[PDB]
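**Student:** I'd like to ask some things about the structure below.
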2 protein chains.
Amino acid sequence: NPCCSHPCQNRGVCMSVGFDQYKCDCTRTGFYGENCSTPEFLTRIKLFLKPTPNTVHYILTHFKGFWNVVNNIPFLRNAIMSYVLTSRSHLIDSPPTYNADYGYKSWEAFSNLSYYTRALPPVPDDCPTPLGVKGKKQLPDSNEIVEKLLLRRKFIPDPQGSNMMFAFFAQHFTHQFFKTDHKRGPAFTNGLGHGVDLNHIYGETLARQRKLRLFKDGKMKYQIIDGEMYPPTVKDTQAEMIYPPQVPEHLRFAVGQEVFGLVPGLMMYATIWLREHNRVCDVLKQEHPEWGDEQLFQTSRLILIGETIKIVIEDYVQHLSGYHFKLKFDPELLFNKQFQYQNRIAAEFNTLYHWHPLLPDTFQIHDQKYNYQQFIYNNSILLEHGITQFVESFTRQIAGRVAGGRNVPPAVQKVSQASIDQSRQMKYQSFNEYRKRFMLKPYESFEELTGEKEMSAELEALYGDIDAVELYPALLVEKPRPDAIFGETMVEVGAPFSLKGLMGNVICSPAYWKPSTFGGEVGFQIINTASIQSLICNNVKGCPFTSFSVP
Amino acid sequence: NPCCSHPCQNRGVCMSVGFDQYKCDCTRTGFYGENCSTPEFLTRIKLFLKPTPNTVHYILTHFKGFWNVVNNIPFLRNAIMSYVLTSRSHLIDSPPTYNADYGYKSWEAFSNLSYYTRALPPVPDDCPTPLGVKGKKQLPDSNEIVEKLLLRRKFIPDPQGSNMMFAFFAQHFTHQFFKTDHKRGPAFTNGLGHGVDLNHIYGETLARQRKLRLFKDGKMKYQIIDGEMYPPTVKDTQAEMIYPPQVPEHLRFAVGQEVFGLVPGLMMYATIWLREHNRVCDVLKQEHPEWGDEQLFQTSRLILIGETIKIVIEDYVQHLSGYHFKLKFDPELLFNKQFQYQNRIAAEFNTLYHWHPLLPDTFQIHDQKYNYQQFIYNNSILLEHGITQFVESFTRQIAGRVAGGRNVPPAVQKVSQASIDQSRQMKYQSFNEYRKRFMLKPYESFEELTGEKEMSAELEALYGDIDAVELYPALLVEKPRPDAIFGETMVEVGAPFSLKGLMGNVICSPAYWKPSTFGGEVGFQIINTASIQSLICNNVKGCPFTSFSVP
Ligand code: COH
Ligand code: COH
Ligand SMILES: *[C@@H]1O[C@H](CO)[C@@H](O[C@@H]2O[C@H](CO)[C@@H](O[C@H]3O[C@H](CO)[C@@H](O)[C@H](O)[C@@H]3O)[C@H](O)[C@H]2NC(C)=O)[C@H](O)[C@H]1NC(C)=O
Ligand SMILES: *[C@@H]1O[C@H](CO)[C@@H](O[C@@H]2O[C@H](CO)[C@@H](O[C@H]3O[C@H](CO)[C@@H](O)[C@H](O)[C@@H]3O)[C@H](O)[C@H]2NC(C)=O)[C@H](O)[C@H]1NC(C)=O
Ligand SMILES: *[C@@H]1O[C@H](CO)[C@@H](O[C@@H]2O[C@H](CO)[C@@H](O)[C@H](O)[C@H]2NC(C)=O)[C@H](O)[C@H]1NC(C)=O
Ligand SMILES: *[C@@H]1O[C@H](CO)[C@@H](O[C@@H]2O[C@H](CO)[C@@H](O)[C@H](O)[C@H]2NC(C)=O)[C@H](O)[C@H]1NC(C)=O
Ligand SMILES: Cc1c(Cl)cccc1Nc1ccccc1C(=O)O
Ligand SMILES: Cc1c(Cl)cccc1Nc1ccccc1C(=O)O
Ligand SMILES: *[C@@H]1O[C@H](CO)[C@@H](O)[C@H](O)[C@H]1NC(C)=O
């Protein structure tokens, strides 16, 4: 297969022509030639003027005084934010194209929502090497890579100051659209909403939703334990959950996502968001004493969706980016732009989001420490301390650095191995191919990748060729930005996926984005004034201080 | 419920506040005020310069010499076609909003693909009248509406000269996205693709597709009978069809759409498209001897989707419109425009497409006449005469006029009544509410509507108030355009749904509209040179002349 070498540059589409030849489709690439590598004139001007992402990053993370001014000039701030959204979004094909089973456009690949979609097509089945033509005939042993490059010896804290509130928010939020269907395989998902539909609160199916709802005042079922609201049980709802046999029945909390009983940190956010829904129901009832249970429920969900997108953009990504420029959730920024209000979750987005180096060696709640053996699947811990103590504790506890290598806790070691193995089962192209796909220069050496001599040597001994290095391992050992949680590739590849999932949500479309959609101005304002602090403040006893970084 | 009166004008959203008050959301409507009735400064100017659709239609259906020149000036033709697409599309909400069960925006209504979507929300339940406030407490008897207004007395042929090739193409083509799920209710569909996916050729599910495919050379299973290609049998495929018990095994033809055994006219087009699929397979195999069965099949399907959209726009709609301006299928026209590449089938689009007055009193194949008892479920007629004769016969037979009233054949009289009854089940707003929704002046009397005295008198006797006339009956009794098949409302309501379904298709998006998507320039050219004539010419023996109008 002549396309095995990935001849076509700059998004050119490769097509076999006979058995020994290929043809590159250069349509609207800005290039031409046999391999789409010759630039047209305006492309040359664009490339000459375009600053490197590391330069843009430097500028956005320095000159605080300058950004303080920009931030307070709405006209400028809006123009910048608008540019951030459209420029990054252009990197995503929407409607989607490839999946694990199709390296060419097909109706199956487009129409079948059970697949994760693909930013780069799978490597053809009949290639001389598993990645195309580069690297050895067999990839390095999964376990070797994990042990040599990814396994944590000494905990490395995040220099950006990310805390456990950030880590569990990341896990909680993303697990509404990262829902791998392992019955089928890693290529498939159970999140057919393909974005931020809050199914991890309300359930994927209507049947599950009905089990969780109270059908009074639009609210969700709950328990009152030690004076506070908690989610209901499997018994009361009949909504299935993943729990080991050890967990007693009355501790088997039931929420939207079946897996959120895994850790108390997830059950914390599930608890918090449950309280928010029922709180919003109270608000809306005051506004609409004439509304039935149905409209109260639905309208609350639309509000909580807006709250989610609001918080993610202006607190989560804000913290995550390190930018002094103040990000803004404002759908109106895009109303005069070309933009597709739809999304399909990319498998590569799932892969890059395996941020298990965030996880600590032990979890500190109040004044007690828990190892993984006793923290996992233990909801009594949650009842023992209550939500307030959890927020105060997690806000103070530092998370680990994601990039930089050797920071995956031994407890979730096999998870890292599974993330590598599943990439290969899904025929991912190389790390350098994904760099080029997102307009980054490919790395020329292993030492260039890590910015260091030790790991780069293990990399060379394992891979031999820099173009044979795989996506997921490379992301975690890549040289971090200066005092940053991530390296260049994580950000430039991840950001476009993220923004498409956030702004591509239906509520951001002009027909939806208006007061009447959310029950009037009061409801509309709950979205537009939402923050991670106000979320905690409204639903957590005592209204503790919280933030995505440690004080 | 104060919103029962539909107080909010110009796409403003009505919302109840307390038990006795309403609110109008005027956001981006171009109007303000209590009922969104007062135009903004810009809106005044636009309104003053906007010509009436009847004027636009006059211009487009006159000045033949002028349009002949415009059609040959690519610059002008493109600009005009571009405007047609963009202007008509702004009238559809995309992503979709309401459905039968939700007259307010909700995630259930957006996300649940099993519903037909709604252009206007359902009349709320506890309303003074079925339509809102207008009309009597009880709607007129539906069978009385049919006999008095819709039932054919003498056959009225279409002045635009539409033939049976047109009639059966309309039925065949639209029945891929009009797939009402009657075991669930009129408000639901089985066509989850919600557009032009050719599921009526390939099957809705992968399981059905697999029964119909040959899994050799990308082809679909088939029979050779009398030296000609026909669809395979139910026995050979195990693909379920709807056939009454009398139909013998060997005449039970199996195709994508379960119901296409209903009439030989449908099965005619099913046969022609099946032939086209396997013809394209042969073309692609020549272009790509290295390709496997799967890629050959998928690429053919995408080409046939391209052919379908091409033919619908440039032959079907072309004839339908009566326009002298030459409509163009060209996705490139929208690449610099705002446009959503997605669609959701509207229940109202389904309703307005019940063009059963098209049907003749008898079906004349060759020198034979067939009544409905003889013609329906009778594929023996298809084998007896063959496809060539069917084309020759349907091309020469005239269809009936749709607007103007009293032209529904007695044979499908109950289908007409079903349309009315089912629309009442789904709680459609009045005919005049739908006029306003698509920027038409509401009719001030029954005479203005029908442009006639008998039926207008019949309508007032049944409805009393012109604002109480229902959607479906009004569409059929409406004053046609001069020597036109349709009245104003059918066109101005229908065209947006149609274009949105056609151009909203994924293959029209810039990522897809590439020769590489369709196997190269040859495959690409099949799409861009397709016509109803070339479809027949390529797959019908003798290459008979055909057209959507009678000679
Ligand atoms: C982004 C942050 C994040 C965090 C903080 C986090 C924190 C934790 C955590 C906290 C104590 C524990 C016990 C685990 C344990 C697991 N996680 Co993560 N996970 C995270 C992102 C993910 C993602 C994404 C997946 C796979 C998604 C999928 O396909 O279901 C995942 C998968 C897993 C799996 C199964 C992977 C497989 O079978 O292939 C286990 C087990 N994990 N994780
Ligand atoms: C647009 C042209 C068109 C034509 C030419 C046509 C020609 C014919 C025809 C020719 C001999 C016959 C016997 C019928 C008979 C029927 N049609 Co039409 N139909 C057409 C458009 C439709 C549409 C649209 C529907 C409803 C779609 C749905 O929901 O399935 C329909 C529905 C029906 C139904 C189901 C009604 C119900 O279940 O309540 C029957 C039966 N019919 N039709
Ligand atoms: C899209 O909306 C459909 C209509 O609401 C919905 O179908 C409904 O699904 C529910 C639950 O799946 C069915 O519930 C009935 O059956 C259960 C079975 O145990 C019983 O508890 C009750 O008898 C209950 O009434 C509804 O019957 C069904 N309604 C219809 C008209 O089909 C779909 O599930 C929705 N689609 C998605 C993807 O959520
Ligand atoms: C989206 O793609 C999925 C993967 O191809 C597909 O799942 C596949 O569906 C087929 C057809 O139902 C299954 O067929 C197998 O099961 C039947 C059951 O009787 C048996 O005859 C055979 O053993 C047959 O192999 C596949 O097993 C199944 N594959 C997987 C991995 O789940 C979905 O159906 C597609 N979605 C849609 C809407 O079409
Ligand atoms: C789950 O966490 C709880 C903490 O709330 C653990 O329960 C404590 O166990 C110690 C020693 O067994 C007792 O002295 C405490 O009184 C317990 N606390 C409560 C509130 O009952 C429990 O051991 C943990 N479960 C696992 C499997 O580690
Ligand atoms: C279905 O169509 C066939 C014709 O294709 C009808 O069969 C004909 O019936 C007449 C009178 O009954 C005979 O004189 C012909 O010899 C038959 N021709 C063939 C080819 O069978 C048949 O009657 C039709 N079915 C119905 C129910 O009317
Ligand atoms: C969006 C964005 C900007 Cl603008 C800058 C910097 C980062 C992001 N985002 C992300 C980047 C990488 C991985 C995940 C994300 C995420 O948002 O979830
Ligand atoms: C699109 C269009 C134009 Cl531009 C003019 C005139 C007619 C149409 N179309 C339609 C109008 C009414 C009902 C159906 C259709 C259809 O196309 O199926
Ligand atoms: C395109 O790439 C191929 C490698 O497959 C190379 O042999 C050829 O010289 C390249 N063509 C150009 C114009 O760079």
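Here chain B follows Swiss-Prot, giving residues 19-569 in order.
Placed from the backbone N, Cα and C atoms, the Cβ positions cover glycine too.
This is the feature table in Swiss-Prot:
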{"type": "ACT_SITE", "residues": "B:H193", "note": "active site, proton acceptor"}
{"type": "ACT_SITE", "residues": "B:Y371", "note": "active site, for cyclooxygenase activity"}
{"type": "BINDING", "residues": "B:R106, B:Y341", "note": "substrate binding site"}
{"type": "BINDING", "residues": "B:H374", "note": "heme b binding site"}
{"type": "MUTAGEN", "residues": "B:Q189 to N", "note": "Increases two-electron hydroperoxide reduction. Has no effect on cyclooxygenase activity"}
{"type": "MUTAGEN", "residues": "B:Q189 to V", "note": "Impairs two-electron hydroperoxide reduction"}
{"type": "MUTAGEN", "residues": "B:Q189 to R", "note": "Impairs two-electron hydroperoxide reduction and cyclooxygenase activity"}
{"type": "MUTAGEN", "residues": "B:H193 to A", "note": "Reduces two-electron hydroperoxide reduction and cyclooxygenase activity. Catalyzes predominantly one-electron hydroperoxide reduction"}
{"type": "MUTAGEN", "residues": "B:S516 to T", "note": "Decreased enzyme activity with arachidonic acid. Loss of cyclooxygenase activity; when associated with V-519"}
{"type": "MUTAGEN", "residues": "B:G519 to V", "note": "Loss of cyclooxygenase activity. Loss of cyclooxygenase activity; when associated with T-516"}
{"type": "MUTAGEN", "residues": "B:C555 to S", "note": "Abolishes enzyme activity"}
{"type": "MUTAGEN", "residues": "B:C561 to S", "note": "Does not affect activation by nitric oxid (NO)"}
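Quick one: where do these features end up spatially?
**Tutor:** Taking a C-beta cut-off of under 8 angstroms and a sequence separation of 6 or more, B:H193 (mutagenesis position) has the following same-chain neighbours: B:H218, B:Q275, B:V277, B:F278, B:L284.
Of all Cβ atoms in the shown protein chains, 20 besides its own fall within 10 Å of the Cβ of B:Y371 (active site, for cyclooxygenase activity).
When secondary structure is read from DSSP and collapsed to three states, B:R106 (substrate binding site) falls in the helix class. Under 8 Å, Cβ to Cβ, and six or more positions away along its own chain, B:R106 (substrate binding site) finds B:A513, B:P514, B:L517, B:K518.
Taking Cβ-Cβ distances under 8 Å and a sequence gap of 6 or more within the same chain, the neighbours of B:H374 (heme b binding site) are B:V426, B:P427, B:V430, B:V433, B:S434.
Cβ neighbour count for B:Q189 (mutagenesis position): 21 (other Cβ atoms within 10 Å of its Cβ, all protein chains included).
In the three-state DSSP assignment, the secondary structure recorded for B:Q189 (mutagenesis position) is helix.
For the recorded site, B:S516 (mutagenesis position), the DSSP three-state label reads helix. B:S516 (mutagenesis position) is surrounded by 19 other CB atoms, counting those within 10 A of its CB over all protein chains shown.
Same-chain residues at least 6 positions away in sequence with a Cβ under 8 Å from that of B:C555 (mutagenesis position) are, in sequence order, B:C561. According to DSSP, B:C555 (mutagenesis position) is assigned to a helical segment.
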**Student:** Looking at Cβ-Cβ distances, which residues of the chain lie under 8 angstroms from B:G519 (mutagenesis position) while being 6 or more apart from it?
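**Tutor:** Within the chain, B:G519 (mutagenesis position) has Cβ neighbours under 8 Å at B:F195, B:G213, B:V214, B:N361, B:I363.
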**Student:** Counting every protein chain present, what is the number of Cβ atoms, excluding its own, within 10 Å of the Cβ of B:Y341 (substrate binding site)?
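**Tutor:** B:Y341 (substrate binding site): 16 neighbouring Cβ atoms within 10 Å.
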**Student:** On the three-state reduction of DSSP, what should I expect for B:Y371 (active site, for cyclooxygenase activity)?
**Tutor:** coil
**Student:** May I ask which of the recorded positions B:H193, B:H374, B:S516, B:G519, B:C561 have a CB within less than 6 Å of any atom of ligand 8, listed in sequence order?
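**Tutor:** By the Cβ criterion, which requires under 6 Å to ligand 8, the hits are B:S516.
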**Student:** Do any of B:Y341, B:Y371, B:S516 (recorded positions) have a CA within 10 A of B:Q189 (mutagenesis position), and if so which?
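**Tutor:** Close recorded positions: B:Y371.
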**Student:** Given B:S516 (mutagenesis position) and B:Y341 (substrate binding site), what distance in Å do their CA atoms have, once rounded to a whole number?
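**Tutor:** That separation, Cα to Cα, works out to 16 Å.
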**Student:** So which of the recorded positions B:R106, B:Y371, B:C561 sit close to ligand 2, that is, with a CB under 6 Å from an atom of it?
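**Tutor:** Among the recorded positions listed, those whose Cβ sits under 6 Å from ligand 2 are B:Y371.
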**Student:** Between B:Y371 (active site, for cyclooxygenase activity) and B:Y341 (substrate binding site), what C-alpha distance do you get in Å?
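**Tutor:** So the alpha carbons of B:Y371 (active site, for cyclooxygenase activity) and B:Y341 (substrate binding site) sit roughly 20 Å from each other.
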